[PDB]
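Student: The following block contains the structure, expressed as structure tokens.
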Amino acid sequence: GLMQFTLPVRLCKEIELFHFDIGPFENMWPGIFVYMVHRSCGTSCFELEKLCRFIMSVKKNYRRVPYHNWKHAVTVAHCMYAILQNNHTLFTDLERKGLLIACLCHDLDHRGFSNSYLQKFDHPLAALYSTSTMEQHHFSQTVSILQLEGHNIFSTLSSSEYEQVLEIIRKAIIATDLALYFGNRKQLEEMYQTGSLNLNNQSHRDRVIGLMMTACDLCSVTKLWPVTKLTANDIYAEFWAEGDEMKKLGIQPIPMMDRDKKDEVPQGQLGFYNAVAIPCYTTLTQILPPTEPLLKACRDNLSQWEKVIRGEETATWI
Ligand SMILES: O=C(Nc1nc(CN2CCCCC2)cs1)c1nc(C2CC2)cnc1Nc1cncnc1
Ligand SMILES: [Mg+2]
Ligand SMILES: [Zn+2]
């Protein structure tokens, strides 16, 4: 009850910053998460013993893939921590509880393959869930772990608070399907500019939490350049394996996924920053001004990719 998590000084200070990298010591990531829950939520939010058991079953259900792994889960949860700590008074008690858990669980049992690949493969999950295929699976795995004996971290909530928090987690996890992000951001753009955006309107809060989930999910493009560049390598290791799997189904993959087209990566990163990431952090920053550092860091990384194209610097891995 009086048992705080404390980090070394460098981490205690840098964990507050948006561009924090959780480091290469896997055994420290659970304590980093619990530190963030304790400071974001309270030391009373969860029973420590149940939270620790929950965290360790979540870790076990992330696979050893290059990018959609346990390190990504914790990284996405940290970006949510930093957004919540910079916007203290905007979010409900149930939202603080739900959203860190949503981020930790948002890619549970990811196999390193896109929704597209599962549908072309004719995977059974593509018959069970016709849209947002992996994201419905991630939510389903979250509910499974929550129902394991001793894993119910929400056990002290009323029946209606429990339904509400699981509904926050379901929408937050579904929102990480980037297919849904484009229309969500367009609507948030119109709402903000015509001045109809209303944080008391539940359907408005839902849209804003969705955009927060996209922002946290993509946050590897908001790190210092050496982190972003080395993380780009991991996500392309997945993209290229999926492309290989498309060639095995007799389908030419898109270039992003074609390892014979490594030369096209710098230009593909430009399209990704201009079409997805910069617009995401731009609209986030309009709704939640204290999240501006994410936009600034994203613009810094677009500028490094522009330098890569002008040959003023390299990748190696390209
Ligand atoms: O590059 C990415 N996606 C990419 N998408 C393309 C294709 N492009 C998209 C925009 C419009 C034109 C077509 C190229 S790279 C990417 N995607 C995700 C999620 C959407 C799956 C997460 N992180 C990504 N990159 C990254 C870079 N550096 C560090 N960490 C992550
Ligand atoms: Mg995902
Ligand atoms: Zn993710």
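Chain A is numbered as in Swiss-Prot; shown residues: 724-1041, in order.
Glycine too: its Cβ is placed from the backbone N, Cα and C atoms.
OK, Swiss-Prot features for this one:
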ACT_SITE  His791  active site, proton donor
BINDING   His791, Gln992  3',5'-cyclic GMP binding site
BINDING   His795, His829, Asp830, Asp940  divalent metal cation 1 binding site
BINDING   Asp830  divalent metal cation 2 binding site
MUTAGEN   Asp830 to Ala  Loss of activity and of zinc binding
MUTAGEN   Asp830 to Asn  Reduces activity 1000-fold
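Give me the structural setting of these features: burial, nearby parts and distances.
Tutor: Sequence-distant neighbours of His791 (active site, proton donor) (same chain, 6+ residues apart, CB-CB distance under 8 A): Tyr785, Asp830, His833, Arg834, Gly835, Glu961.
Taking the Cβ of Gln992 (3',5'-cyclic GMP binding site) as centre and 10 Å as the limit, one finds 26 other Cβ atoms among all the protein chains shown.
In the shown protein chains, 22 other C-beta atoms lie within 10 A of the C-beta of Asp940 (divalent metal cation 1 binding site).
Its Cβ taken as reference, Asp830 (mutagenesis position) is surrounded by 25 other Cβ atoms within 10 Å in the chains shown.
The secondary structure of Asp830 (mutagenesis position), as reduced to three states from DSSP, is coil rather than helix or strand.
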Student: These are the binding-site residues: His795, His829. Which one scores highest on other Cβ atoms within 10 Å?
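Tutor: Selected residue: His829.
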Student: What other residues of the same chain, not counting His795, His829, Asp830, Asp940, have a CB atom within 8 A of the CB centroid of the divalent metal cation 1 site?
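Tutor: These residues sit around the divalent metal cation 1 site: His791, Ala796, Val799, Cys826, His833, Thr899.
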Student: Between the binding-site residues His795, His829, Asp940, which lies closest to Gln992 (3',5'-cyclic GMP binding site), Cα to Cα?
Tutor: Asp940
